[PDB]
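Some notes on the structure that comes next.
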Amino acid sequence: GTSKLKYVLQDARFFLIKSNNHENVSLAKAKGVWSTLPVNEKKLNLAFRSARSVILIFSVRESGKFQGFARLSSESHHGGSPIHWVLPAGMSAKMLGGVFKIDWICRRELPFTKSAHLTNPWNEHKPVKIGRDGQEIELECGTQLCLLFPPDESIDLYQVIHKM
Ligand SMILES: CNc1nc(Cl)nc2c1ncn2-c1ccccc1
């Protein structure tokens, strides 16, 4: 069902995460971590303190899809074992140095064709697929987008509700 999912998304904040490659999203799914550039790291840290749930919705550049969504379980922290991210050109490792812990809510894909009816007020009412890495998605649009994903029956949200 969708009741626990709706509970987790209640009064949540939502952020679009753009990845330049699939390898980093795969690593995030396996290890439950994400790192972003310092401008977005600061925004996510502020949001984590401000809201019951902060949701990252992932899209690999040029894939035409979202690859799933996850909830922050921590602010960013430094000094773990360096995550072996695949850096795009110009991207350095100190740039991606802060590591957030995340709990996946859905690891299934959603094609952009299925979200064409959803527009984001915080990005000029452009289709929600459109946005830079870190773009915030308004509550109603973000909730409806998350509800469009296929259900992920491998995930039990009971432990996530307890983190809240
Ligand atoms: C592990 N974190 C990341 N991994 C990768 Cl491959 N790309 C990222 C990441 N964070 C932001 N970007 C990004 C988004 C749009 C254009 C250029 C770079």
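Each residue's number is its place along the chain shown, starting with 1.
How was it done? The header gives X-ray crystallography, 1.4 Å.
From the backbone N, Cα and C atoms, a Cβ is placed for every residue, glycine too.
Annotation comment: Swiss-Prot describes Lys18, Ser19, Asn20, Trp34, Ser35, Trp85, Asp133 as RNA binding site, evidence class experimental evidence. DSSP assigns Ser19 (mutagenesis position) to a strand in the three-state reduction.
Annotation source Swiss-Prot lists domain 'YTH' at 12-149, citing sequence analysis.
Taking a C-beta cut-off of under 8 angstroms and a sequence separation of 6 or more, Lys18 (mutagenesis position) has the following same-chain neighbours: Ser59, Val60, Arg61, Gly131, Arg132, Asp133. Mutagenesis annotation in Swiss-Prot: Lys18 to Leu (Swiss-Prot position 361), described as Does not affect ability to influence alternative splice site selection; the structure shown retains the original residue.
Around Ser19 (mutagenesis position), the same-chain residues six or more apart in sequence whose CB sits under 8 Å from its CB are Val25, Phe58, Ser59, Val60, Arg61, listed in sequence order. Among the mutagenesis experiments that Swiss-Prot reports, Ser19 to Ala (Swiss-Prot position 362) is described with the note: Does not affect ability to influence alternative splice site selection.
Here the residue is the original one, while Swiss-Prot reports the published mutagenesis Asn24 to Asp (Swiss-Prot position 367) with the comment Abolished binding to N6-methyladenosine (m6A)-containing RNAs. Following the DSSP three-state reduction, the secondary structure of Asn24 (mutagenesis position) is helix.
Following the DSSP three-state reduction, the secondary structure of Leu37 (mutagenesis position) is coil. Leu37 to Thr (Swiss-Prot position 380) appears in Swiss-Prot as a mutagenesis experiment; the accompanying note says: Reduced binding to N6-methyladenosine (m6A)-containing RNAs.
For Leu44 (mutagenesis position), the same-chain residues 6+ apart in sequence whose C-beta sits under 8 angstroms from its C-beta are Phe15, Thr36, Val54, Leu56, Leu72, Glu75, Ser76, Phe100, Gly134. Taken residue by residue with DSSP, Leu44 (mutagenesis position) is part of a helix. Quoted from Swiss-Prot, the note on the mutagenesis of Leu44 to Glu (Swiss-Prot position 387) is: Does not affect ability to influence alternative splice site selection.
Record note (Swiss-Prot), mutagenesis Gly68 to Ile (Swiss-Prot position 411): Abolishes RNA-binding and ability to influence alternative splice site selection. The unchanged residue is displayed. In the three-state DSSP scheme, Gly68 (mutagenesis position) falls into the strand class.
For the mutagenesis of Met95 to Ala (Swiss-Prot position 438), Swiss-Prot gives this note: Reduced binding to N6-methyladenosine (m6A)-containing RNAs. The structure shown keeps the original residue. The local packing around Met95 (mutagenesis position), expressed as other Cβ atoms within 10 Å of its Cβ over all shown chains, amounts to 15.
Swiss-Prot gives this note for the published mutagenesis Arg132 to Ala (Swiss-Prot position 475): Reduced binding affinity for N6-methyladenosine (m6A)-containing RNAs by 100-fold. In the structure as shown, the Cβ atom of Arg132 (mutagenesis position) sits within 10 Å of 10 other Cβ atoms.
Comparing CA positions across the recorded positions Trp34, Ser35, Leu37, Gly68, the one lying closest to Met95 (mutagenesis position) turns out to be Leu37. For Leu37 (mutagenesis position), other Cβ atoms within 10 Å of its Cβ number 14.
Candidate mutagenesis positions: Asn24, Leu37, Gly68. Nearest to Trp85 (RNA binding site) by Cα distance: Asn24.
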